[PDB]
Amino acid sequence: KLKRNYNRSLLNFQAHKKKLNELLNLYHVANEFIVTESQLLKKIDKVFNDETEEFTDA
Amino acid sequence: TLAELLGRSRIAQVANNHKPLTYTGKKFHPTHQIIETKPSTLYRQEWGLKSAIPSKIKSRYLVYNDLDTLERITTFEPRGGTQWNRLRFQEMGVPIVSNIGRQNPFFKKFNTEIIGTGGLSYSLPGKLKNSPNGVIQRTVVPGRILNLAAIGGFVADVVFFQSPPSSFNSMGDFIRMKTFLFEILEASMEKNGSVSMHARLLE
Amino acid sequence: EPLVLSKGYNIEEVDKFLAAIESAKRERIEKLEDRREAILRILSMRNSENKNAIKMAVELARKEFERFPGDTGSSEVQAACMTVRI
Amino acid sequence: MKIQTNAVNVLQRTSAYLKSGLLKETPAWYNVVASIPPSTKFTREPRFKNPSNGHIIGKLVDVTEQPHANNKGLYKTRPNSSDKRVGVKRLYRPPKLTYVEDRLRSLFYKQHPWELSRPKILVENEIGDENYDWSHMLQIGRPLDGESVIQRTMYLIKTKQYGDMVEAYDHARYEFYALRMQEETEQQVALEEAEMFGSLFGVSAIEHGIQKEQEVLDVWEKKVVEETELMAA
Amino acid sequence: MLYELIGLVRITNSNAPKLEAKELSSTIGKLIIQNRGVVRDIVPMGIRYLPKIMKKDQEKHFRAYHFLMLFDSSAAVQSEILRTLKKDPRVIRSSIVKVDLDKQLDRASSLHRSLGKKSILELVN
Amino acid sequence: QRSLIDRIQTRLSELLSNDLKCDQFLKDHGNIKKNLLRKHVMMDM
Amino acid sequence: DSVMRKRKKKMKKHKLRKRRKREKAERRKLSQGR
Amino acid sequence: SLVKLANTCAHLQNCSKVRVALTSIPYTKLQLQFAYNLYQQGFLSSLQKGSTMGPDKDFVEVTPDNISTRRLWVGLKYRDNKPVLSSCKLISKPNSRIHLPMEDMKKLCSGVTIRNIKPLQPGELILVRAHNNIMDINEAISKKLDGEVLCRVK
RNA sequence: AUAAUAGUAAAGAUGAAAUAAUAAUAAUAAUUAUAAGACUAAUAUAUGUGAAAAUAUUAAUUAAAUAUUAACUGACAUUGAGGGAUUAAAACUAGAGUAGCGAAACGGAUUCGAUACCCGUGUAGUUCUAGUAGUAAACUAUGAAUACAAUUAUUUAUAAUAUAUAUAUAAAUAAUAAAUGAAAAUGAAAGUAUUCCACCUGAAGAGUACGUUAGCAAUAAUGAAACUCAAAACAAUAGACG
Ligand SMILES: [Mg+2]
Ligand SMILES: [Mg+2]
Ligand SMILES: [Mg+2]
Ligand SMILES: [Mg+2]
Ligand SMILES: [Mg+2]
Ligand SMILES: [Mg+2]
Ligand SMILES: [Mg+2]
Ligand SMILES: [Mg+2]
Ligand SMILES: [Mg+2]
Ligand SMILES: [Mg+2]
Ligand SMILES: [Mg+2]
Ligand SMILES: [Mg+2]
Ligand SMILES: [Mg+2]
Ligand SMILES: [Mg+2]
Ligand SMILES: [Mg+2]
Ligand SMILES: [Mg+2]
Ligand SMILES: [Mg+2]
């Protein structure tokens, strides 16, 4: 029974750890992500006004 | 036990492979273990394989993949050209040395890459070869120009003082017919296991 | 409910985790708040699929009915799990 | 193919004939076949050991026999799916014979491609007669090859001079190399000697090769000219 | 829910082609953010010629400016974004398509994944 | 929990290994014999 | 049923259909009001 | 159970047909008893407990940890190009289970068709369950046990 | 289909021909430009997926779906009369829609005749929305479930191996052994066994009549008897024939 309880709990813990890691990764990323208007405008300027790194293949 | 004997025995000794017997790509070294018979054993069609081999084969050497297949025939090819290339190379007597400044691998988890040469030459570079006429400085070998030159079972890069027009331009793409002499300078060996010879055309 | 999250997350726990990360970074504001908001939006129920919501409901039902924490096949809990799907 | 009753029950069928009087005289084979009976028991017999390895076929590792935690730290408390399936076909299908030496052989010829070009006679001489002490590589009846190396490696492993397999293999390889170099030097010097003392070789190997190429080229040329003519027309 | 977008915008002005595209990107991004959404990346693509002379209502187009917007939203929000795209006269072809987050959370655009970079972390680094 | 699981098993294995030791351990405490040993181990941990 | 055997059945079915077509007005008369 | 018994009989027949030597059976009490009865009459060469993978060399006690993977290995028997255990037809089928008194069993033994059973044959063995113990029908008669006529091997 | 452009006498059709909303009112072909419906080239193997009908242009939404592990439940299962739901094509009732195709009808051929096969106009119909109805060679002409039995080759997925090798599993597909079978052949079932349901008992008459129920209807289900024969049917064989 004890062994079975451990097995049940260990997997859950691992899953929790994975979820936390994923969250951490998302947080690390999220400086690039946009919510506000000003950030969106800045992103647009970076993309369009620079005239650099247009994804076109050759 | 029987199992131990089987593991020891001469068919177990031939390391298995399912590489093509017909490979039209670039051949830099032997693909398959060459297998010879004696003349007596050939006469009664026995090669030391699972089955008898067809009486049509009169060559003593061959190469194989499968002892027996679903088609009820051993997958073989009656040819052992690779031994003759090695023997030609030995005759030429140009010792293979690594052009890169490195120690000779034969002196002192697993690495599948080719340890120095593949074993076509265990010759050492420091020797001279005397004869009645004297000590041979320049190794004279006959070869054929293709367009590169075929020199004793190896293709080799070639150089000369002046490009001779009389021999070349008379027969532009039948240069393979006429055998020319060559002075082999040195033989280097690359990572892929290709022997990169370098010759010089003599006239 | 308003600050409920998908993907087996909990909003209180997420905030605490973010705070811990911040503390670790300091050891080794507006922007940080914006990032946190973005994360919440990503992990919110209302932006996620219905499937996640159903899964959450099933989990809740299981928690309610389980005659002990380990059991998930309890005839009653099975029935409860069926009900949410139904 | 059904199990034939009538190939092995020959003496019984003849004994009946003899009893009847259909046969007046007994065959020559009759007494002999009576003395030495056929098998007549055409069974599928199960096998419990792989002979090459010495692995056990029949047994099943239990839950109680695996007390400690698994990879990914989970304790086995139940039989898995495969532990419930009735593995009878494994007892009957003949075992795939595996050897440690096969891997070494494969490695050697990868490392030494041109060792494949050394021709190999597979027609065995008396396997019982041989008696090789693998203290050294050079055995008498056997030639020098990758096999001899591998045998040396195995001997080293057995004796525990080199506890590790890889080190033993390397050592065997290094023993081989020196011998090969010596062999190479022997032939060259013998050739030199022959040249010095007025020996005459009519056809050298390279000359032979050139001659062989020449015939093929001649065959090609006539054909190629015909093909060019065809193309023109 | 991470939805990728591909809009092929109009380019009326010869000298300054990207302006209409930029405006479109602004507007749709604004919509997304007003509506609980989170635009992750706005990958530009080149002024690429169309395969055929593609035509909107009472117009014709042979060249267009292409871009990907890789945003999060609800399903209803996305559907409505799609509708607005369909409605507007300054886009030729529009296409929203889902990016599945059952396994991962960080997922780059389709182009970036094809190149090699699975997550946006890889792109950043 | 994992450490607890380990300790019970390792002790039991040790008990199984040594027969003379096992009887002495049982006396100190106070198939059937094996079960009793296991129970004692559980009580200890 | 082989095809040959089926053909008798088919023929029967056709005849029945024909009979029904013939006796449409009669059937109608019989059906209504009784 | 009786369905199980029928399945094992069918399996035995199949194995006799193709000439396998050593055959697995499910590990139950009734099944074990049946196998033991066959062994004693002389239809099986061997009978031994074991895993799902093979027969066991040493003793292994059967518990909830093992029970699902446990199995009853059984050696089959052949002589002069003919299998010993030719047939394994059962009599009491799951749907029409038949229970004879001692008199009926005696009659069966002495060549009388009863309840549509062909009476038992020269080299045959009718097994009989009586208070959860499988016996020969002759043995049951001797002991005087009114029992379920289980099955029939030849 | 309509319109414009320029352009010239045939065009379209067929076995060969004609009739026609064809063409000297300027067509057909060509190039443009509008509109309208309905269909979905390759990939494709219906591989696969679906209970079966079905199901291959793209996207989104919601639903359902595989395997292996971990834990839990503790025989809760199988089959299933009656019953229930879904059920191609045609058909029907409404309201839209109607390009192409196309029962019928009319016309031209063909033919001794031609209520046909071919050609031309082409209405119902085919399309959508809401329903009715519950049948098809609705077929694998093979009800569902479980246990079991000898090989090989193909793929597919799973695990280990020291990511690309040779291995162990399953799953399907294709050849078979045995076994079964009237044979054709079936081949993990048409084999060995167990369980449950449906159904058959000579051919005609007949899935007809009468009756009942259901339907807007066409019809669907249910389903007799008299009368009359020693017939009637299947697998395979050898011919003759095309
Ligand atoms: Mg029939
Ligand atoms: Mg079905
Ligand atoms: Mg298609
Ligand atoms: Mg059912
Ligand atoms: Mg269809
Ligand atoms: Mg219809
Ligand atoms: Mg209508
Ligand atoms: Mg018509
Ligand atoms: Mg309906
Ligand atoms: Mg009908
Ligand atoms: Mg029907
Ligand atoms: Mg169909
Ligand atoms: Mg057969
Ligand atoms: Mg049968
Ligand atoms: Mg077949
Ligand atoms: Mg009636
Ligand atoms: Mg009817």
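Numbers in chain B track Swiss-Prot; the residues on display, in order, are 2-109, 195-233, 244-299.
Per the header of the entry, the method used was electron microscopy, 3.8 Å.
Quick reminder: no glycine exception, Cβ is built from N, Cα and C everywhere.
DSSP classifies B:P260 (mutagenesis position) as coil under the three-state reduction. With a 10 A radius on its CB, B:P260 (mutagenesis position) counts 12 other CB atoms from all the protein chains. In Swiss-Prot, a published mutagenesis experiment is listed as B:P260 to L, annotated Suppresses defects in the 5'UTLs of COX2 and COX3 mitochondrial mRNAs.
Within its own chain, B:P261 (mutagenesis position) has no residue 6 or more apart in sequence whose C-beta sits under 8 angstroms from its own. A mutagenesis experiment is reported in Swiss-Prot for this position, B:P261 to R, and the note states: Suppresses defects in the 5'UTLs of COX2 and COX3 mitochondrial mRNAs.
Mutagenesis annotation in Swiss-Prot: B:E279 to R, described as Suppresses defects in the 5'UTLs of COX2 and COX3 mitochondrial mRNAs; the structure shown retains the original residue. Counting only same-chain residues at least 6 apart in sequence, those with a Cβ under 8 Å from the Cβ of B:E279 (mutagenesis position) are B:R224, B:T225, B:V226, B:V227, B:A295, B:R296, B:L298. In the three-state DSSP reading, B:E279 (mutagenesis position) counts as strand.
In this entry, nothing among the mutagenesis positions B:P260, B:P261, B:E279 has a C-beta under 8 A from a C-beta of chain F.
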